[PDB]
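S.K.: One structure is given below, represented as structure tokens, and several questions about it will come after.
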Amino acid sequence: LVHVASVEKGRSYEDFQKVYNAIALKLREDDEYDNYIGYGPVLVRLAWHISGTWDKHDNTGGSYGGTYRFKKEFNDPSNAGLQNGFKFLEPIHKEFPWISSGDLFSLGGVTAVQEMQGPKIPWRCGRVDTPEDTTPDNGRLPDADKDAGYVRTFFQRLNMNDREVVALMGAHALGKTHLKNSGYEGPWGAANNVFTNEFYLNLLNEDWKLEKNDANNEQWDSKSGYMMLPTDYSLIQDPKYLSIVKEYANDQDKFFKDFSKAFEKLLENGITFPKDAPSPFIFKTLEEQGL
Ligand code: HEM
């Protein structure tokens, strides 16, 4: 497979900045979702799950085709709870019917990180909707009940190295786990709709206790009322991952710079960009525009 990026016919930077502004205004407005966390966290989880199906060996999956819109991927057990993010974006797609599904789903993730005071993420347009038979089969997204060796091996399929894996996992400062979606329950931290290096500081400074939860799954719980998945706690059990966790815990700016690069790479895997194509767009926040 080759997937060539094709700009939506006749659209420029200003068009995409209007879709970003529509998503960001609705993030502001629907602030009550999930006990006042807001939709920002489920939207960056949606952008990672539609990208995370990519396989570097045959170029299948990834964000390009927008195939989450199809039943098979939509109903994947690993995507439980993402229907909420889909439903959020659906009025925005009726307002801007020209944008492709993969461009809308990935842009939702970018808009959410930046509106939650995160780093600017360069974003490229050009994903093209592909047919229902290009939809990847279920089972390509990662399990949470595993160790550092599984994590390393998993992310190799998306050719992410150690630094990129640790930077990307820092998005778990956002939102929370929900028992009915995944068999896990609880937040990773206190400031869960502000993008900060809090995940790393919690992993290094809390007194974590291994416990079983109500779904019979294990998770690491702290006195503070926070939790960590087996795969998160893996990052301090592996010596290579632990030196990077310490780095980001001591330097949020380095975490932001590395997260920015790794998240753009994740959203663009599998896509070939012609050099006639526009450079990556840097969108302004509502705040920068006075809106
Ligand atoms: C080995 C890797 C990963 C595993 C096993 C994993 C697993 C999970 C699980 C089990 C949840 C809870 C779902 C729920 O009950 O609602 C979750 C939530 C979330 N994940 Fe991850 N994750 C991984 C990587 C990532 C990455 C790479 C990102 C983003 C760059 C990410 C972003 C999120 C976000 C923001 C949420 C919160 C969503 C919400 O609050 O509804 N995760 N993750």
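Chain A residue numbers are taken from Swiss-Prot; in order, the displayed residues are 71-361.
Quick check of the header: X-ray crystallography, 1.8 Å.
Cβ atoms are placed via backbone N, Cα and C, with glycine included.
What Swiss-Prot lists as active site, proton acceptor is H119. If you look up Swiss-Prot, you'll see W258 marked as active site, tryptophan radical intermediate. Under the heading heme b binding site, Swiss-Prot lists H242. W258 to F appears in Swiss-Prot as a published mutagenesis result, with the remark: Substantially diminished activity.
Have a look at these and tell me how they're positioned relative to everything else.
M.R.: Just so you know, the Cβ of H119 (active site, proton acceptor) picks up 22 other Cβ atoms within 10 Å once every protein chain is counted.
The 10 Å shell around the Cβ of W258 (mutagenesis position) contains 21 further Cβ atoms across the protein chains shown.
Under 8 Å, Cβ to Cβ, and six or more positions away along its own chain, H242 (heme b binding site) finds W258, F269, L299, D302.
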S.K.: Can you see whether DSSP assigns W258 (mutagenesis position) to helix, strand or coil?
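M.R.: DSSP assigns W258 (mutagenesis position) to coil.
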